[PDB]
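A.B. asks: The structure that follows is given in the form of structure tokens.
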Amino acid sequence: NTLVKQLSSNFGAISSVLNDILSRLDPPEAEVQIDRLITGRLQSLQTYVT
Amino acid sequence: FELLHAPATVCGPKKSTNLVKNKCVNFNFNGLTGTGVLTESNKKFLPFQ
Amino acid sequence: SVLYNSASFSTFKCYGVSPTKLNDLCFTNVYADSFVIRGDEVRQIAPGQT
């Protein structure tokens, strides 16, 4: 349950829905927004596996 | 502008399309995108949600 | 999209959304404000500026 709850966090981005970012922005400005969220989710998964 | 605040009523001229269900299809509801299977719902909503 | 180039405005910049993507999203309670300012003060109207 704790792992699943992590999908509802901004992680410093402007929204927590990837489709929203892909829909309301262009790639050149969506790059960093996707990058930060990817980093956060990867860290959470690493902790769970450990 | 403000996004996802109410039952939106103002946006650009994109033509609607015939409704289909019970198949793995894409969808686009007031800028809400995604894919999945649509089916009839037994839930009930308050008349403002 | 038609307004984006109908009058060829001198300055046209969008924050939080791409100008070419305004033809798909659906909004609520669109506001509009207008004024007249000198040329120098235009660069100081962007949010986050002093």
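Going by Swiss-Prot, the residues shown for chain B are 515-563, listed in order.
Placement of Cβ uses the backbone N, Cα and C atoms for every residue, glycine included.
When I checked Swiss-Prot for this same protein, it listed these features:
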MUTAGEN   B:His519 to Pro  Increased resistance to human covalescent sera neutralization
VARIANT   B:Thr547 to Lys  In strain: Omicron/BA.1
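How about a rundown of where these features are and what they're close to?
C.D. replies: Of all the Cβ atoms in the protein chains shown, 10 others lie within 10 Å of the Cβ of B:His519 (mutagenesis position). DSSP assigns B:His519 (mutagenesis position) to coil in the three-state reduction, placing it in neither a helix nor a strand.
DSSP assigns B:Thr547 (variant position) to a strand segment in the three-state reduction. Listed in sequence order, B:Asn540, B:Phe541 are the same-chain residues six or more apart from B:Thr547 (variant position) with CB atoms under 8 A from its CB.
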